[PDB]
Every structure is written in C-alpha cells, then in structure tokens.
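K.L.:
There's a structure below that I have some questions on.
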Amino acid sequence: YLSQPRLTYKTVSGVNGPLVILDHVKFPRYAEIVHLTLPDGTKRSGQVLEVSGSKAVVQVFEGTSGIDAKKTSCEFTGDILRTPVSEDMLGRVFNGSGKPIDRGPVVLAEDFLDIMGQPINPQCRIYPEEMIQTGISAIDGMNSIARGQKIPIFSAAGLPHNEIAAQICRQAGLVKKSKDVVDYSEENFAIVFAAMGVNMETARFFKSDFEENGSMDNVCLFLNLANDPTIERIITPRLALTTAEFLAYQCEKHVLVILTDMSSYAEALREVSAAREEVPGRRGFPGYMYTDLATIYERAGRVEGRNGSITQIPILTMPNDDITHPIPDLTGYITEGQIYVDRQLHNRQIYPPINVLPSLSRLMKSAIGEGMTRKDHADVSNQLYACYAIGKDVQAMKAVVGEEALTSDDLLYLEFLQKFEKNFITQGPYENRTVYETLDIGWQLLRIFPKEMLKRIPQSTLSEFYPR
Amino acid sequence: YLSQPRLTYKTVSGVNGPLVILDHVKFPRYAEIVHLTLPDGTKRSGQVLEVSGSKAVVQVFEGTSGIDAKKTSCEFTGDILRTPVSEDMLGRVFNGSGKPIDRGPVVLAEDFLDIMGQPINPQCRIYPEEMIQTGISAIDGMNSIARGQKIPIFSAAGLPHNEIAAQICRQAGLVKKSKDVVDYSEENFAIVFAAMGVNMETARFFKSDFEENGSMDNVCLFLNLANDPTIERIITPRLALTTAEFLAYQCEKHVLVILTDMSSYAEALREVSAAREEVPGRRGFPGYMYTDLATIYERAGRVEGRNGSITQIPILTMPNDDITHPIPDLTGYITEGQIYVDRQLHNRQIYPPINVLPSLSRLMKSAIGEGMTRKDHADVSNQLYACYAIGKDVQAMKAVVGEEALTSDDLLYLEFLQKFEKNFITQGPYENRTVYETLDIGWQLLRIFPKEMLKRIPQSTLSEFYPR
Amino acid sequence: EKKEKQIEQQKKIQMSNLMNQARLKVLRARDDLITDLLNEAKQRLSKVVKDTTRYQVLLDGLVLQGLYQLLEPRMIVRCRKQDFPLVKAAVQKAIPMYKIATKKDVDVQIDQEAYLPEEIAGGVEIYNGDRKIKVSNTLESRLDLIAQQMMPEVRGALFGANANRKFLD
Amino acid sequence: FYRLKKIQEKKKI
Amino acid sequence: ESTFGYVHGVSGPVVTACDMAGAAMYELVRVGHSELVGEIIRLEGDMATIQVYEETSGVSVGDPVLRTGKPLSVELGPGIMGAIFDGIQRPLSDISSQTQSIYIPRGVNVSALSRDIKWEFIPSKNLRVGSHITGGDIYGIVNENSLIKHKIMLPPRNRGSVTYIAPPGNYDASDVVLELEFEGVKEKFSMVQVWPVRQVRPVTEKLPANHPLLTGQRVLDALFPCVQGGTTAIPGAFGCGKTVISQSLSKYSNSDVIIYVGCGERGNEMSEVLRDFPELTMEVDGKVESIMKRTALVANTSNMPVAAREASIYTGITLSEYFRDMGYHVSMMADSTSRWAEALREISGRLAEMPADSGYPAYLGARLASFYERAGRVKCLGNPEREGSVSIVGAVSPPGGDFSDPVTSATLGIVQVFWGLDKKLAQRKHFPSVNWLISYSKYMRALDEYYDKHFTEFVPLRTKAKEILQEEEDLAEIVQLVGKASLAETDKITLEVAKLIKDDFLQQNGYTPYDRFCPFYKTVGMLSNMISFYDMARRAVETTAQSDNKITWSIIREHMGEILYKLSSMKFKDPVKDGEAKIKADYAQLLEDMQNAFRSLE
C-alpha cells in the first residue's frame, strides 16, 4: 500500500506545556503519528492534536523537556495509530504503549488494525444465552454473569478490590461440564487484563500472581504504571479492546476483558482535555465523557453467525464513597447491572467483602435456566436473599427488643445470618468453588428451617431437593 | 548612587479604571515610582505594575479622576520605594501614604530603607521562649501569647474587637516580676498601629485612648480612613512593618505590631487584580494571596546577637462568620492559630466574648514551665480544655434528648460550664489579672469535680495542689 | 494440610516458570530467524546495486519521487561522491517532466562539498532552500518501510496460515 | 465557568 | 548560537526575554546585573518566558541574560551530610559565615559544597591500571564522620578503563582523584557529581518490601504497619505530633540517613527544629553521638518565592535517591506538600494555563505520582552487589480537614498507606490522635510471612484487636439513643475490653520515659495479654450461662480487680529504667496471675 518516503522537519515555532507547535508542513492530517529526536539522541513518539493550514501541533507522549528550537528533528508517518494484533500474544506482558517488557521479542504481527475500532451494527447483535463461572461463589450463585453482559464493580479507596480482580482472573471459565467432562474438554476461553493507573506494588503483585496460577497460557496482560506518560493511560484501553475484538471475532473464542481503575482513566482524560484548552464541563470533567465511555464500553456482546463473545467487567473507585459522583453515575447508565463492596463487611475481616443487599443484576433471569444449569437456581437465590434480609433486619430488631423476647424461629434466622456470612460469602483466596458447590452450600444453609418457612420455593422442587 | 536628572513624558496611551498606560518610555524599571502633574496643578503618585517593550503601566494611589489624555505629565524617579526612617517617628500620626496629618513637619530621614524588606537568613533566627503578660485570663493561661509570636484575632461585624485590642495594648508586660523591682521595670514596648479601612469613630477612639494612657511617646500610628483612596491600602502595612524592623534591629527595642481589618487589605488586592484582568483564583481573590500574606506575616521573630523582637498581633473580620472563608483559612495556615472572638458569647453580653475551644497557640507548649512561669501551668490548661469540650458535648446531647436519659454527672458538667463562663472568661473593661491568680482560678474551677475522674493531670500535681 | 498445600503450590510455581521460559526461548529463536532474513535481504540489495544499467533507472525514479514530495522553489540534492555522474544525468532527465507535470519552474542544484557517508548502501537525500525540510530516500529506509509494512505476509509465507483463523475480517 | 470563558474569549484578540 | 539576550518584559515573577533562539526548555540562565538564576518554561519563535528564582524588583528592560547549557541540578559530594540547605541547594551556614551578616544578599553565588576542606581518601584497592569499569562502580571511601563512611562512585552512563589512581591521602574536590580512558577519548573526574534534579537515577532491579519499619508509636505499627522502603502520608492541618514522629524514628530505627525537607514552614517552627534536633543525641556503640551526623535538612520558609518551593521537594528526593544508591537504608519526611501544590497552582495561573478544578491544574496528579513513586527497595548498579531502600512519609494539610479537595483525593489514590488523623480525638488529647477507622495500609499480607517466621503469635492477636475495637465502635453507634440501657452481658464485656484497649494500649505520652518508644515485642506482649483476658472472660461467662449460675461482670470486677489493675499498669513497665528480662517476666507473671484468678473464680 503505502510507498512514499517520509518527511521530517527542523521547524519549531514554539513550545508550550505538553505540546509543540511547528509549521510549513505539507498536507498534514489529523491523528497522524509523529516521531521526534532530541539533541541528546533520545527518541520519543507523539500524536497530532491540531492542524490549521501549514501550521501543526503535536502532543509529545513522553513529556516535553529540553526541546531546542533549531536542533530538533520531527519525522512524520502519514498513518493513524495501528496495532499489530496476533493470536500468539497470549502468554506475554506489555506496557501501555505496547512495547513488550518481559525480555521477549517484538510481536511478529499477524495483522494490522485500527486502534479506534469500528461500531458494531445493532442489527447483528445476539442476546446472551448462557452464564459463566468466575470462581467466586458469592458472585455466581447470587448474581449471574451472562455471555456479553457489562457488569461493573464499584469499590472505594482502601478496599481489596484488586485481590478480588486477581481471584476472578485466575479462576474464570465455563460450566459446560453439566452433561459430561468429555465434551467439556473443548475449551476456547481466554482473558485479557488491562491494569491502568496502578502503583508499583500492585503491578508487581499482579505479575507475580498471574505467573503463579499457572494458567498464563491464555492470559494477555497490559501494564501502565502511574509513572508512565499520562497520555498512555488513555491508549491502553484501546489496544486491549482491539486485541479482544480480534481474538473474539477472528478466532471464534470466548474472551473476558477486565478493566481496572477507570477513575484513573477519567483523570487522564480530564488532563488531556485541559491541556487541549477546551472549555470545562460538569464538575471539571469534559462534557463528552459520556460518549467516550460509551465507545469504550459498547465494544462487546455477541455477533450473529460468529461463535464467540466478549464480556466486560470494568472496575472503578468512588471518591468519598459518593454514589452520585459522575463517574459511577455515567458508568451505571451505560452498563447493565452493578456489584458493590461495602466498607463495613471488609471491616468485619470478611473476604471477599461483597455486599449482596444492594447488588443487582439485569440478565440473571435469562442467563440461567434448565440445561445450562440445574433447575433449582432462581428459587434458591430468591430464598437466600429473603432469608438474609429477614435475618439482618431481625438482628436490628433484637438490638433493642432484647434477645429474651425472641422466638426460636428468630434464633433460626440469626443462625442463618451467621452461617451465611461464615461460609457462603467467606471463601478464601484459593478456594475455587464451582457453581454446583455453591448451590450445594446454598441448599445446606436452607436446610436449617422447614420447607414451610421457605415460602419462595415451589412445592414441586421441595419434594425433590429439601429432604437432602 | 544615581546622580542623573529624571525624565518626563506626556504620552498617555490611555487610562482604564485606576490605571494609566504610557508609551515611548526608554528602559522602564519595574516597580518604580512616578508623579502625575494634573492640569489643575495638584500632584499625585503611582507605582509601575508591568512593563513590556516601550509600553508601561502604572496604578495611581490617589485614584484616577480628571486625567486628561494630553496635558498630563508623568515623571519617572528611577527607583523603587525607598522610605525614610528614624527614631523620631514615635509620637506621630501619619496618613496611608506617609504624609503627616498631625500638622507636624515632613519626615526627616535618618536612613532610607527598601520597603519590600530583604528577608533574613532563616539559620540566624532565634526561637522565642519568653512570655508576654496581657492580663486576659482567656489568652493567658489557656492560649497564652509569648514574645516573638504571630497570633491573630478573628472577629466579625458587631463584635467589640477594637476595644479588646485597645485594652491589650494598654497592659502589656512580662511575667518575670518575681526578681528585683529594678529588673522588671526597665522593660517597655514601642507600639505600631496601622488602621486600614476604618471609619472615623475607630480612629478617634484609638487616638483618645492612647492620649488617656499617656503612652503616646512610645506610639506611632498609620490611619487610613474608609473615605481615603482605596489603592493605598496595599502599601500601608508595609510602611509600618518597615518601621518595625528598623526599631527592632537598629534601636534594639522590643515592639508590638497591630494590624487591623485585613479583610479590607484582601479587598484592595482583589480590586487591583481585577483591574489587571489577571487569571483569578478562589472566590475572586488572586491565586497568589498566600504568597503576599506570607511576605506580610513572616516579618516577625528574634535574631542571634540581638536583643529586640517583633511580636505581631493582627486582627480581621469574618464574612458571615464562616471559618472556611479563604482569608481566615490562609491566615490560620500562615500564622500560629486563632483567638476567635465568638459571636454567640457576645450575644449573651459576655466580654471578652472569646471561645477558648478553637483558640490555638503553638508556642505556648514550650513557653511555660518551671522558672519561666511555674511548674504548675500545663496540666491545668489541658484539663480545663478537656472539661470544656466534654461540657459542650453534654449540651449537644441534651439538645438531642434531655435530662431524662442523662445522670448526675451531666448536671455537674453543665454547672461547670456555667461557672466557667461566669468566672474564667468574663473580666471587665479594666480587670487586670495576674498569671498566678489565673492558675488559682483555674484550680478553683477544677475543684468542682473529684480528683479521680480527671485523667490528663497526673496524680503528682494533685498530691501537691488538689486538696484545700 | 498446611505442609501439603505449601509443597504443592511451590511445585506449581516452578513448573509454570519452566513452561514460560521454554515458550520464550521458542519466540526468541523465531525473532533471531527473521532478523537474519532481513540482514540477508540487505546483503542481496547491496549486491544488486552494482548493475549500473538498471541503477540509473532506479536513481531516476527515486529522484523524481522526492522532487514530487518536497515541492519547494529552491532545492538541493546530496549523494555519494562516486555517484555524481549518474545523479547529474538523472536530474537532467527529471527537471522537464516535473515542470510540465506541475505547471511550474523550480531551481535545482547539487552540492559539491557535503556527501553521504560511504557506509550507506546507496540512494539520495533531498533538502529545501533553507535546509530545514528534508526527505531522506535511501535503500535502507525504503527496505525498512517495506519490510515493516509487509511483515504479516512474510509470516504467512514463512510459517503457514494460522490454525484457528476462520475469517479475514 | 463563565468567567473562565470570558478570559478565553478575550485571549483571542 | 548567541550568548547574550535582553529582558524584553516583566510582570510579577514572570519575565520575557528576546534575542535568544539557541535555547531549549528547562535550561538555566542568569538575569540582570544581580545574576539571578532563572529557568525557561515556555518558548515561542525568538522570544521566551523565564521564571526567576529570587525577587525581581528593579530589573529594567534591556538587562543582559547570560544563558548556560545545563538544566537544574543538585551537587552531591562529601560534606553534604550534617548541613542545612535552601530550595536550590545553597548552604545557609556558609552564607552567614561569609557575609557575617543577617540577611540573604540578592544573588549570592557560592558553591554548594566546600572547596577548601581536605578529606581522607582510600581507593578500593582492587582496580589496577587498565581494568575495565562501568557506571555505578564503587572505587573509594571517605570518612564523612564517626558514623557514616561516604562511599564514592562513578556516575551512571559512564565507563572506560583505569589510567591513574591517587594513593590514599589528603585531597579535595578541586583536584583530580580518578583518571579514565574511554575507547577513543580520555576524561578526568573529581569527588563531586552533578545530577539533573527532574530525572530518576537508574537501578538494577526493584524488590518487594520484606521487613517492617520500626517506630515508637504502637498506633499505626501494630494497627497499620508501614514497611521499610514504604510509602505513606500523614494528613492533618498541621504537624500534629508529626515532628515527634520524625524525631522518634531517628532515635529508634534501623535507618541510616534521615532527610527532612521543610516547605512552606513557619519561621519559629524551623527555628524550633534547627535549635532542638542538633542537640539531640543517641548512643550507637555506647558512645553518645549527635543525630546530625546522620541527618540532612532542606529548609524553605514561607516567605521564600514560588519557584524555590517547587524546587525544594525535588532536590530533597534527589538527595535521598543518591544516598539510596550508596547502599544504605533511607527515610525521608516531606512537609506540607499542600502548600507546594498551591504554589504550583499559582505559577500555572500566572502563565495563563487553563485551570481545571478549584484552580488546580489537571497535571498535578501526574507530578504528584512522579514524586511519590520514586520510593521503594532496590538492588543497586555496580560491582559490590550492595542493597538499599528508601521510605517516604508525606504530609498533607487538607483544607477544611476532609477529603473534598482534589489534592488529598489524588494523593490518597496513589499512596499505599494512609494515616488519617481524627479531629475529635485530637480534641480529646488521647494522643496520638489516629482515626483507626478511615485509615488503611496495604502491607498486612507481606508482613504476615515475616511475623510468622519470628513470632508466630502476632497475626491472630492483631486481627482480634481490630474486631473487638470495631465491635465497640458499632455498639457505640447503637447505644447513643437508648442511653446504654440495653447493654447486655456480652455487650458489656466487649465494651469494657475495647475501652481498656483504648485507654491503656492506644495512646502514649511522648514526654515520659515509659512511652517515648515501644518495640515490636513489647506491643506483641501487651496485645497478647489483652486478647488473653478477653478470651478467658468470654469463655467463663459462656460456660456458666450455659450450665448454671451465670457469671456477670460484677463478680468479675469483684474477684479480679487486682488482675485488671496489673493489666492497666503494664503500660508503666519502663524499659528505660528496666531491662527486657524484667518486663517480659512481668508480662508472663501477670498472665499467670490472671489464669490463677480465673481458676479461682471458676
């Protein structure tokens, strides 16, 4: 395709902040990638921000420092950013820019793609039709995740959400083994993980843990330490999504993308906007944050005629534990469902501190069902939730009514509360529970009472499951 | 030194609000003074604010009015504001800009000093330890001031802060009266008082009180009434502090500075900034307020190899009684705490209406002890603070519920609060207390409770001073 | 339980580390292989330089391409010292066609003081009047550009089609 | 917001 | 290519210079006939914008500007230890000696270190003429003082072969100590190394935190421990006990270097620290030596200009990183970085950079990270295979004492360990006033392995301590309305146990011998005793309530008042006046007394 020699300029009409203005450029185009070479020999990349006649502006990625007026080369590429996607990238580790960092070789690209991606036709959407298992009993049993659902995970500063993310990574998978393990051996599942805006301790911890779990043969990893250039923050997600797309729809696999710390994404985007001199929007965040998060989240689902899917589990932190902060508000609007973690539960030394009372789901009704699972799921979930809500409000009642006036059934509700928080929720970092184990523990916890109190379960399944 | 003749111009590119822009100036100097000869024949003054190429800018201290674009002349001095200074300044009254108003002669210059003030090598600062007696048991004994300190007094409209200040300057002294009478007698305080944005009543009241006390010989004034030109407020405190530095480190005299109505000072800064169209900050104030207030407040302390000292006590008013307003915030941040003349105490006819609870005095911790004041100072203070805090807590809880759930001890704490607002805080317009008597009163208040309930005070002090 | 957990988890860490290292060695060998291929291609082109009859045509094309690229009133061209006679004929041929192709007249010159490093395989570099804008067009740069643009096809030819690629887009 | 906008507009001149 | 420019314009601290196009971003210049140091911050065409470091009053249009091709830098060499410095590293003591005066003359120009003092050099005795050496190699030693032997090494990014080594003896930074020959060229070197401040020195590798940090405040040491090489932040409107924290860490720690950088400090406060810290002393090997030998100080008062405030923190951490590269363990203490952020906001505002939120430029977070993330444990470059680390304790002065401000939010979002300080507990004078509820620390799990290998007892005791304190908090939140009427027996035990934990083992008196410092083992013993009596009391009451003759807290107080008094009096087991053996035997004997008394009441 491209065959022309590239240009290079020694023109610098000025510099200001993280930008560098030049001119006398022939037929510039927007979003063109630009290299730079300083007097001391360092090489730095960049992108074109502004274009006006023969004037140009380039935001230098690595940060502007020591750029002379007359001694500075500026080569142009003439193409927008393009990713070298390839199936073989699994088992590797990269930085934000895509340069490998695990002592490995440059990726022998199998195909080149546009970093931005393209919108997917709503006509060719396919509704989800089956669940998955994340390895967490609290999440699978109480709140199903379909193929193609977009469930965020709200957390706050000071909670162990990162440990939960690592646990989800090292145990995510499928439950097709309902019928037979022989037909289950056909596994076509992979995970792509995008650590962004992460401090150094957590980056090392992630790398070590992922390497320890022994399933790195199906994990792609992207790291962007908080040291690296702030603009690389808002380029890491695009690379991750392009890779996930190429794997999903060109290899017919089942990919699970997990994004971390979207608050840092928001902050980096804010800084880019403010450097770009644009007028501020609400709360100092730019107006089109909605559109931007939309174009990031909307790349998933299922495609008619392709055997594959993309599931999204973004994570983010709520400043000041404020549920009406814009980032969680917009994230909730665009996405489907929500999962909480609560300070008090972590403060009860319960791991994972997953607060199911305000945790919802949107596709649970259709993710589960006969065949893809047992026939005894939805009623069990309803009963567990109802029992737990009764138990908690009843503890609130006994707090003042006195334990002496309590009925014996009241003690049964308290027993349910304590056992539910002792066994169902608490699992431990490596106790890989399956869905079937989770439902077994659920039935065991339900066995405390007679079927008469269990008024959310149909009698037909009571005659089968309750007397076990 | 300069010996060349001065220049004069007639080129007035314009005037905009209180500013004037000149053209065709040869080598302007930053922050030099100029004189404006008007058509009618009067003279005015100004200071250069910014320079660029042949253009210059200047602000008129006396306010712009009747300035003609053609017939006006503007003479350049080629020198920053060097003000004359001498020991003879005492017993005199000057206006905002230094011109006398007590019908006396013009200043005679013993020396010329730079107004801005060359900062002192922070190595050669002495740490103050000695104590200043004021007689006010609200300050003495709880947040006692020491020589060399920088303690403000926040107040609001309607409160009698001015009379409190006049009383404070009245009865200044030291605490080491125990030695020979000759040893205590030689010590005396020069006074510097600089009103900014006051009405006539305050000015005449302060003058009258200073005549009444007969201390006018060691008192120097700088009155700036509210009808005077607004812009000269930004220089008024600087003249006073320059004179204070001279009297401290050239005449070896201990001096006390008092600045009033710093809210007007902030207002003047806002006005000059908004005139220049600079990029603004919080609440409309310039972003650089903290730097300027740092330049104004840090002109205080003692010096190795010297004997004089600066003890600065500014005051300021609180817009709408909001502690979080930027001015008082920055004043707390730069200086060493607060006295907080409280409005509600004034609403109950309490004088001085000071809430001890928010009053802070960092240097008090080491300015007390055996020999300096007494072995028995600190624990009394800390315990009394704790009892006051708990008493206000009890009042709040009573507001929540009432006597029905309370017990005997709450009635005791409320009685303690009542008698503490009766006996400790309230003094009277001439009530001169002594520090030892103040500790006696503190202990008489502490005796209301048993010795056992007290926790902050060790048993050691109680074995010597509790029983009576 | 504590002991068996510890020893089993440890055995798993070493096993996983060994697998990672082995795969990395495979990929490293692949990279050394492709780099060797690139070096051999460089050697081949360096050898093919020496046939002057087609080298004149190639130089003509390169020069014309660069003239089209820059498009400035004043221009300067720089080459190896031993290549002067050929480039002179090349520009002699190039000027009129460009003139009629852009409906303009330009001033073109060649230096006789500065020359390219001899270590360069061959080609030309171009500059504007002020020597502030240049377009380097040597065989090395063009080799690099083409190889980078083509690396997917090179993999497809040198290692077979991907096993699990079910579509092309 | 508004006052910042007015600075922006003024800077165009 | 020219060497002289002119001062086209002036406006506050920001000037504009003309006739210089052979300059780049962030180099140094000299301004006026006072020779003020300034830095380039923007460029446009031929013109440029400079930020001058000292006051600007009186500088006229048309003054020269002498450029210099070098960005801001910090000298590093012997004598750096035991001294006081300003933001640009300028020895205040040397100035006061030279001028014999009280002020800072404008535009003093003195070398940062001494140039007329001779030290005793000792080469490494393992390198001969012709030996190859890369950067970071130690090649000699100099005795800074009795306690620290200042190592000398070549800068990174430098290599060659040996040509000449001076024999051991007296030399000074003026002469040549080493001679080297690179392949093709030759160069000489001296004791002094100059380094760009806004550049991270290279390292061999980075390592996990593997050993805790010793301190005297049991709060935040058994509760939210901070690790060697670790990062944290001390919030609070002022240094509420913060100075005491640095002082204690100096007095009691495995650290080797102690760099306290003041920024926006009040005059009498730095007067305090300069008066008191030098006279503090500590026995190392039975000989009392001043702590100044292992301390550096970088003062910067509030009246100092803006650019000095910007520079102070970077120069401090450059010094810390250099000492970390020297193969030591280091601890730094920032001070009032909020005013530093405010100063940055100002200098952004003057340059007409579009603010984002409350005036703070958006890129503050990036800078904030670029500062803190320098900390950590490393293996170092060079032949000796030495090892080092550095742990930074920040300081955040929140406006209003909350989390609303962008700075406190941003620093909270990148600091590993947060040390939130309660305002109410600060009003209660149960110092140290640590919240214990809004705070956290991501170093529990790593230190679990450490505390298992050495103590085998700390982890469950600590976890139970948190649970009991928290249950007390929750029961406090409940009882507010009913007036404690519904305090049952188990609630009473929990309430009393956690109240005792508050009173006896969550607050210390820094002005007394039995409280200025508690080691790890002492904390572990006291906590073990707490969990012990809780366990036995709960077991007794449960067993008696199930079987017969329920045991209530009244009989418990009656029989074992002596045990509880002894338990409260463990706090006063003065290690200063008593040895470890006595106090440990006391803890064990009180535990056995509690056992015997509970057996008696059984």
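The residue numbers of chain E are those assigned by Swiss-Prot, with the residues present covering 15-616 sequentially.
How was it done? The header gives electron microscopy, 4.4 Å.
Yeah, the Cβs are placed from backbone N, Cα and C, and that goes for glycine too.
So Swiss-Prot has the following annotated:
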type: BINDING; residues: E:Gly250, E:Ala251, E:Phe252, E:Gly253, E:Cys254, E:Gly255, E:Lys256, E:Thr257; note: ATP binding site
type: MUTAGEN; residues: E:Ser384 to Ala; note: Significant loss in AMPK-mediated phosphorylation
type: MUTAGEN; residues: E:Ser411 to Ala; note: Reduces the interaction with CRYAB and MTOR
K.L.:
Including all protein chains displayed, how many Cβ atoms other than that of E:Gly255 (ATP binding site) lie within 10 Å of its Cβ?
P.N.:
18
K.L.:
Measuring Cα to Cα, tell me the gap between E:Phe252 (ATP binding site) and E:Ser411 (mutagenesis position) in whole angstrom.
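P.N.:
Per the Cα atoms, E:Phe252 (ATP binding site) and E:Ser411 (mutagenesis position) stand 6 Å apart.
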K.L.:
What Cα-Cα separation, expressed in whole Å, is found between E:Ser384 (mutagenesis position) and E:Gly253 (ATP binding site)?
P.N.:
24
K.L.:
Hey, for the ATP site built from E:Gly250, E:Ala251, E:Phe252, E:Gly253, E:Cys254, E:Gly255, E:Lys256, E:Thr257, who else sits with CB inside 8 A of the CB center?
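P.N.:
Nearby residues not in the site list: E:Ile248, E:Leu435.
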K.L.:
Taking just the CA atoms, what is the gap between E:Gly253 (ATP binding site) and E:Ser411 (mutagenesis position) in Å?
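P.N.:
A Cα-Cα distance of 9 Å.
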K.L.:
Rounded to an integer, what is the Cα-Cα distance in Å between E:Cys254 (ATP binding site) and E:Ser411 (mutagenesis position)?
P.N.:
11
K.L.:
For E:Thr257 (ATP binding site) and E:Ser411 (mutagenesis position), determine the Cα separation and express it in whole Å.
P.N.:
14
K.L.:
So for E:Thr257 (ATP binding site), how many other CB atoms are inside 10 Å of its CB?
P.N.:
18
K.L.:
Can you name the residues of this chain that are 6 or more positions from E:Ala251 (ATP binding site) yet have a C-beta less than 8 Å from its C-beta?
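P.N.:
Those within reach of E:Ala251 (ATP binding site), by Cβ under 8 Å and sequence separation of 6 or more, are E:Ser411, E:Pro412, E:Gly415.
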K.L.:
Of these mutagenesis positions, E:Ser384, E:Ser411, which scores lowest on Cβ atoms within 10 Å?
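P.N.:
Candidates: the mutagenesis positions E:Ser384, E:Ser411. Fewest Cβ atoms within 10 Å: E:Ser384.
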K.L.:
Would you list the recorded positions among E:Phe252, E:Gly255, E:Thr257, E:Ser384 that come within less than 8 Å, Cβ to Cβ, of chain A, in the order they occur in the sequence, writing 'none' if nothing qualifies?
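P.N.:
The recorded positions close to chain A are E:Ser384.
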K.L.:
Tell me whether E:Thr257 (ATP binding site) sits in a helix, a strand or coil according to DSSP.
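P.N.:
The three-state answer is helix.
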K.L.:
How many neighbouring Cβ atoms, not counting its own, are there within 10 Å of the Cβ of E:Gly250 (ATP binding site)?
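P.N.:
Cβ-Cβ neighbours of E:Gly250 (ATP binding site) within 10 Å number 20.
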K.L.:
Which ones in the same chain are close to E:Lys256 (ATP binding site), with CB under 8 Å and 6+ residues apart in sequence?
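P.N.:
Long-range Cβ contacts: E:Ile248, E:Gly250, E:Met347, E:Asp349, E:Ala409.
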K.L.:
Check E:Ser384 (mutagenesis position) against DSSP and tell me helix, strand or coil, would you?
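P.N.:
For E:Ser384 (mutagenesis position) - judged by DSSP and reduced to three states - the answer is helix.
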